[PDB]
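Read the structure below first, then the notes.
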Amino acid sequence: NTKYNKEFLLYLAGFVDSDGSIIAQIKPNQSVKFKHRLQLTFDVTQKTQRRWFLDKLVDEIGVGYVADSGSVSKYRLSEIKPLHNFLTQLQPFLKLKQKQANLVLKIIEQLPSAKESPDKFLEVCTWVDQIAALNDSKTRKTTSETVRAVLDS
Amino acid sequence: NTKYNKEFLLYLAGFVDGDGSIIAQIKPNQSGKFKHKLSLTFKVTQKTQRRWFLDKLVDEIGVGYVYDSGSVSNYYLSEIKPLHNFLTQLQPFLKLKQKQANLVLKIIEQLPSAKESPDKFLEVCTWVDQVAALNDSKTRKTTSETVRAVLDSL
DNA sequence: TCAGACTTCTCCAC
DNA sequence: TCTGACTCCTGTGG
DNA sequence: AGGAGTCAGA
DNA sequence: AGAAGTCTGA
Ligand SMILES: [Mn+2]
Ligand SMILES: [Mn+2]
Ligand SMILES: [Mn+2]
């Protein structure tokens, strides 16, 4: 549980609201209990010509990785515990994507209790539905009603 | 002049490095002195759905305007004096676009003397060239060499 | 002449 | 089983 | 920007 | 994002 400086959070929040991304998605996975798994991602995108700016971000946040997919590099943070601690400190400064951040923090906290009952898991998938709604979702496939249909068995 | 908060300039600078833009242009103008107009510009682009975010910027910055361009809206500020005052305070927090700001501040400061001699104007035009190079320039047309062509004809 | 307001275009960086 | 690192695609909003 | 997907080790 | 432009009043 490392603590981040206010000025670092201030600048970064503005960068995240612009070119950053807070993603929640439901992934198909037969080996898991309900054939579906939850993935929370904190994403910052920048062209590889400025990969360095994403590299400092790894050192400054402390945790996370950076990957290239051609002309574009991406800072990513999917690890649950650091994700929570980070978004908790970044949240008050978000102006555009504040809702999504708090919606993720809500999911991460309800992660244990959501593996219990099917109706509870679908309730958490509902929280995922809200995040993609707030985002400019265009390529989404697996939603809460996708889980529901498979969960009719 | 107006003094801006540090928490405001910190966030915004991050947002400028993200979705903001700092432009320098050489506009062709037949009625001008050297047949060319200079236009320094500070832009923030966002989806029209989030126009309210750009609207607040007019309030928090105190100047500037917000127009549409399809599904996209733009916050603009080309007014020479509050632009100098704004970027002067914004610059120390920029990371990705700090060089572009300090060049804009350079041009604006040496603007009145830029009309004296063609050689003093051309030099300022190469300072516009530097700015475009730093930017992800794609569809540019008028450059410092475009001026040189027109000017060295007379 | 000049500078401020306003509109349009386009390619890649998200 | 299950988390997390990793890669790849798509369509705008920069 | 916002998803889709794979895969190995724990 | 980073340009290209028009037009008006002073
Ligand atoms: Mn953006
Ligand atoms: Mn950008
Ligand atoms: Mn952007």
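Using Swiss-Prot numbers, chain B covers 2-155, in order.
Positions of Cβ are set from backbone N, Cα and C atoms, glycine also.
Per Swiss-Prot, Mg(2+) 1 binding site is recorded for B:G19, B:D20. Cβ neighbour count for B:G19 (Mg(2+) 1 binding site) (all protein chains, 10 Å cutoff from its Cβ): 20.
The Mg(2+) 2 binding site annotation in Swiss-Prot covers B:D20. There are 17 other Cβ atoms within 10 Å of the Cβ belonging to B:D20 (mutagenesis position).
Swiss-Prot gives this note for the published mutagenesis B:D20 to A, L or N: Loss of catalytic activity. Reduced affinity for DNA. The secondary structure of B:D20 (mutagenesis position), as reduced to three states from DSSP, is helical.
Annotation of the mutagenesis experiment B:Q26 to A or C in Swiss-Prot: Alters the specificity of the endonuclease. Non-local neighbourhood of B:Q26 (mutagenesis position): B:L39, B:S40, B:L41, B:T42, B:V129, B:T143, each in the same chain, at least six residues away, with C-beta under 8 Å from its C-beta. In the three-state DSSP assignment, the secondary structure recorded for B:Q26 (mutagenesis position) is strand.
Mutagenesis annotation in Swiss-Prot: B:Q47 to A, E or M, described as Loss of catalytic activity; the structure shown retains the original residue. On its own chain, B:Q47 (mutagenesis position) has B:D20, B:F54, B:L55, B:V73, B:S74, B:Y76 as residues at least 6 apart in sequence with a Cβ closer than 8 Å to its own Cβ.
DSSP assigns B:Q47 (mutagenesis position) to a strand. Swiss-Prot gives this note for the published mutagenesis B:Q47 to N: Strongly reduced affinity for DNA. No effect on catalytic activity.
Record note (Swiss-Prot), mutagenesis B:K98 to R: Strongly reduced affinity for DNA. No effect on catalytic activity. The unchanged residue is displayed. Taking the Cβ of B:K98 (mutagenesis position) as reference, residues of its chain lying under 8 Å away and at least six apart in sequence are, in sequence order, B:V17, B:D18, B:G21, B:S22, B:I23, B:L135.
Among the mutagenesis entries in Swiss-Prot is B:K98 to A, noted as: Strongly reduced affinity for DNA. Increased catalytic activity. According to DSSP, B:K98 (mutagenesis position) sits in a coil region rather than a helix or strand.
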Could you list, ordered by sequence, which of these mutagenesis positions: B:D20, B:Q47, B:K98, have a Cβ under 6 Å from ligand 3?
B:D20
Which of the recorded positions B:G19, B:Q26, B:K98 have a Cβ lying under 8 Å from any Cβ of chain A?
B:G19
